[PDB]
Amino acid sequence: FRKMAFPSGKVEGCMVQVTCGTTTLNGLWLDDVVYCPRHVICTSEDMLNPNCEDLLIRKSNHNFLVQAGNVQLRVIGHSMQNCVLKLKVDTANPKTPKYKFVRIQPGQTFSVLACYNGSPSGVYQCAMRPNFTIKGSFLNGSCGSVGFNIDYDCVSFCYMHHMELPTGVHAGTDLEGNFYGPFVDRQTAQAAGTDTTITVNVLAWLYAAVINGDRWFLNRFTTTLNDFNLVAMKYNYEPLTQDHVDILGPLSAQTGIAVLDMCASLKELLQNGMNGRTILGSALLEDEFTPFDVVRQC
Amino acid sequence: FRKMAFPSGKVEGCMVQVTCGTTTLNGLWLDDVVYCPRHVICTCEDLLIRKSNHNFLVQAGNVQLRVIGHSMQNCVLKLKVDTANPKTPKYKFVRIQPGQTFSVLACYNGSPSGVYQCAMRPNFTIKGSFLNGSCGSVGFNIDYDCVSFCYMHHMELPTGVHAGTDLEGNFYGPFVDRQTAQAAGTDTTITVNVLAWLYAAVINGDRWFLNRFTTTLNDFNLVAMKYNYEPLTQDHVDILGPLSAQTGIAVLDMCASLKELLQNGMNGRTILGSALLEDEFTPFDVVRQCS
Ligand SMILES: COc1cccc2[nH]c(C(=O)N[C@@H](CC(C)C)C(=O)N[C@@H](C[C@@H]3CCNC3=O)C(=O)c3nc4ccccc4s3)cc12
Ligand SMILES: COc1cccc2[nH]c(C(=O)N[C@@H](CC(C)C)C(=O)N[C@@H](C[C@@H]3CCNC3=O)C(=O)c3nc4ccccc4s3)cc12
């Protein structure tokens, strides 16, 4: 199994740069609107004490330099939606793909297109941690890079990049500007909640092992969801939701292993350890492959 | 620090579907030529002379391109079409060296499916992710809007690793394009890349494996060969200079850390979240991402 990103071309065609004053970040150009982090308007003396909504009153359309490459897009309007700025431009992007804005749940994966000054630099897959951080690879100037999924040529944008935490993980918003997790867009050292293991993805990993014939961990036990969830928390595993049970349905049907039977198999692995054995060639359980990712590769 | 592929858009615009008889795979459309694995004509030289232009159905999305000529170059078929691809990037064909990395755009039925980074192994396989119908997917690097194509996909070995050709149709490794079970040579670990990745781990604040000891180059190499690692050359030492300059760790100091890692193991600890020594990041891969 590889971490595979989605092909990035439909998003590459949407990346622009937005400069206000001396600060440049990335923006997302869809139809005649450019989306970018609102703190592009911030000076060095703000950022610590964000006056963003009031800072915006002093700004006008002619203060924003939006560029596709070095071609300027004239801004004809602007507004703030939570932590994102929306700049109306006078040109509809001809490369606009079919798209949606979606808010993802912890455990879900998405492709990040890392960009600097409007120019795409690389692509890689990320997983939203239960503490609403991602293990990105972002440098100075990355803000406004986006994360996305592609289903039947429709691009679901789910992430825009804002911040690196002191611990080196990353935090951001959806495309309506609402942060994932308890972070704010201030120049300020913030702490995430203690992370946990993504149980639904570990289960998907065990299904992937079964599909490939590695199934020694299957047992003759089952569990209720409540009993499992209470044991899971004692090992710093996430509790399962009904939605988690539901997205494991296709893999359960494919292997003939009930979800609750697979939970009981994981419960044993958690209480008794791996006994030095391996699963898919590893003593470590992987929790960054979703059920959809597993069927994608199998 | 993450395994990072190049943005695939310039390549996606070149992928097409090629069908001949009951066989369908992917092709690469550059200017007015489509490049694809020659065995698209199989259900090859006597078999190709018996084919006509119209036996080939080439599709770019919905539109069909008209084949007006064809030639074979080694294991690649070159189909001349009557339409030029307007999205053709500036490009080059290159044959990569073992240990170098590239991005793969896995495609099915002419449609791009996923992108990920691979290394050309010392035994000239690659550890990819390819299914039925992935043949003709390509590997590439991007340098200032210029796409260097280096790989076209042909085969999956019984061990699950993969084999293919350069864009001249010459295989990497001792493989042939036949429906047979083929074994590769014994693989080794790319030493210069493991060292690059250990430097990456230092740049990202991971230091538990550093030590005070040092080693000579020959003594390191004696241990390296013992653990089935490739020799480290003075040119590799030179190539690691910048990363040594940034971190202030001499290359042979890092070699001493790798030697102890090899003789002692990691003791359950991890490096950049990995429990295994990683050898698919080149020194350039570390540099271009960390700066
Ligand atoms: C004492 O303050 C700290 C203490 C401990 C850890 C800390 N982290 C951050 C923090 O992340 N700040 C945000 C910015 C805030 C406003 C959301 C920020 O720099 N975002 C970057 C992406 C960063 C950069 C490095 N790789 C990461 O991904 C980004 O692109 C932006 N650059 C600018 C530059 C000027 C104006 C707007 C923006 S937005 C501050 C901080
Ligand atoms: C006794 O035979 C074996 C025994 C033990 C291991 C084996 N491996 C292979 C083997 O790899 N064959 C080649 C094809 C040969 C001709 C190069 C092949 O199937 N390539 C695939 C990609 C494959 C498929 C699975 N994932 C991989 O990446 C591709 O797309 C192509 N498909 C066809 C189908 C029909 C005609 C042309 C092509 S070209 C055969 C084999």
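Residues 3266-3308, 3317-3564, in that order, are what chain B shows, numbered as in Swiss-Prot.
So how was this one determined? The header says X-ray crystallography, 1.7 Å.
Just so you know, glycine gets a Cβ as well, placed from its N, Cα and C.
Annotated features, as they stand in Swiss-Prot:
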ACT_SITE  B:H3304  active site, for 3CL-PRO activity
ACT_SITE  B:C3408  active site, for 3CL-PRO activity
VARIANT   B:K3353 to R  In strain: Beta/B.1.351
VARIANT   B:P3395 to H  In strain: Omicron/BA.1, Omicron/BA.2, Omicron/BA.2.12.1, Omicron/BA.2.75, Omicron/BA.4, Omicron/BA.5, Omicron/BQ.1.1, Omicron/XBB.1.5, Omicron/EG.5.1
VARIANT   B:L3468 to V  In strain: Zeta/P.2
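Structure with Swiss-Prot features highlighted.
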residue	record	Cβ contacts under 8 Å, 6 or more apart
B:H3304	active site, for 3CL-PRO activity	B:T3288, B:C3317, B:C3348, B:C3408, B:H3427, B:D3450
B:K3353	variant position	B:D3297, B:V3298, B:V3340, B:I3341, B:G3342, B:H3343, B:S3344
B:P3395	variant position	B:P3371, B:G3372, B:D3460, B:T3461, B:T3462, B:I3463, B:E3503
B:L3468	variant position	B:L3505, B:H3509, B:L3513, B:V3524, B:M3527, B:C3528, B:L3531
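In the three-state DSSP scheme, B:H3304 (active site, for 3CL-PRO activity) falls into the helix class.
With a cut-off of 6 Å between Cβ and the nearest atom of ligand 2, the recorded positions B:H3304, B:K3353, B:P3395, B:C3408 reduce to B:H3304, B:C3408. According to DSSP, B:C3408 (active site, for 3CL-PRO activity) sits in a coil region rather than a helix or strand. Under the three-state DSSP scheme, B:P3395 (variant position) falls in the coil class.
Within 10 Å of the C-beta atom of B:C3408 (active site, for 3CL-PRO activity) sit 25 other C-beta atoms, taking all shown protein chains into account. For the 8-residue gap in the deposited structure, the Cα of B:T3308 and the Cα of B:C3317 are 11 Å apart, rounded to a whole number.
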